[PDB]
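Just below is one structure, and these are the notes that go with it.
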Amino acid sequence: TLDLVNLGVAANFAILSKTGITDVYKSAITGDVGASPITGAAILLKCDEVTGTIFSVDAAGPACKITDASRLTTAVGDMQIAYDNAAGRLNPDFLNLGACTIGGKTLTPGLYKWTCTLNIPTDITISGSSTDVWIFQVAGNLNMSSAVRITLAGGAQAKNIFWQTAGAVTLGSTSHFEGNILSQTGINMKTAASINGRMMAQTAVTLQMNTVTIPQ
């Protein structure tokens, strides 16, 4: 079996970025959100959009913000360790599956690697036990089309799925995603897309009327 990616303090966040969080009102986020080292003014969420705590490095940001530089410093550092751990896994089970377009696949547990932009234009299933692990290594961008749903089968849990992307993620409008996203750049969601997972971006997270839930 594949070892879990350890997220350390970043596990406590539904959204964690380095250059902020933009939003087209209204989104529904369940879990804590933060950004560091950017000012909390870069978190464009309202208090009614977050069930959890909004963390700021400073006195700026949404009215309900909690200022805690040292926790955000640890979280972002733990996110970079996680990113490097996920990107550093060797001996993949698959390389360039579906020639970088994986619509209609059922993905069984293991380490997958793509030396390309990964596209998900139609529904996929992730199928495995409640203890199985998936690590998806994407050297490029990751695109999922409007209305595409990731279905979990067999007991597979969102908390045991990790998507490591060297490029930006784009989740199309009304798409449903499952798993943790460790992005070296942005995570960009569209109109009423949902995610059961964490959005961990070393640039920005951008939302448009999204539902975001930390995995349970």
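Per Swiss-Prot, chain A residues shown: 61-276, in order.
Placed from the backbone N, Cα and C atoms, the Cβ positions cover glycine too.
Here's what Swiss-Prot has on this protein:
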MUTAGEN   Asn203 to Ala or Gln  Increased thermal hysteresis (TH) activity compared to wild-type
MUTAGEN   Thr211 to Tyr  No effect on thermal hysteresis (TH) activity
MUTAGEN   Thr234 to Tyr  No effect on thermal hysteresis (TH) activity
MUTAGEN   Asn248 to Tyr  Has 43% thermal hysteresis (TH) activity of that of the wild-type
MUTAGEN   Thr251 to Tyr  Has 11% thermal hysteresis (TH) activity of that of the wild-type
MUTAGEN   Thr266 to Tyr  Has 33% thermal hysteresis (TH) activity of that of the wild-type
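Across the fold, the C-alpha of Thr211 (mutagenesis position) and the C-alpha of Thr266 (mutagenesis position) stand 23 Å from each other. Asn248 (mutagenesis position) sits 13 Å from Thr234 (mutagenesis position), taking the C-alpha atoms as the reference points. Across the structure, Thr251 (mutagenesis position) and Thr234 (mutagenesis position) place their CA atoms 6 angstrom apart. Between the CA atoms of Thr234 (mutagenesis position) and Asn203 (mutagenesis position) there is a gap of 13 Å, rounded to the nearest whole number. Calculated from their C-alpha atoms, the gap between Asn203 (mutagenesis position) and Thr266 (mutagenesis position) amounts to 14 Å. Candidate mutagenesis positions: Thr211, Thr266. Fewest other C-beta atoms within 10 angstroms, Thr211.
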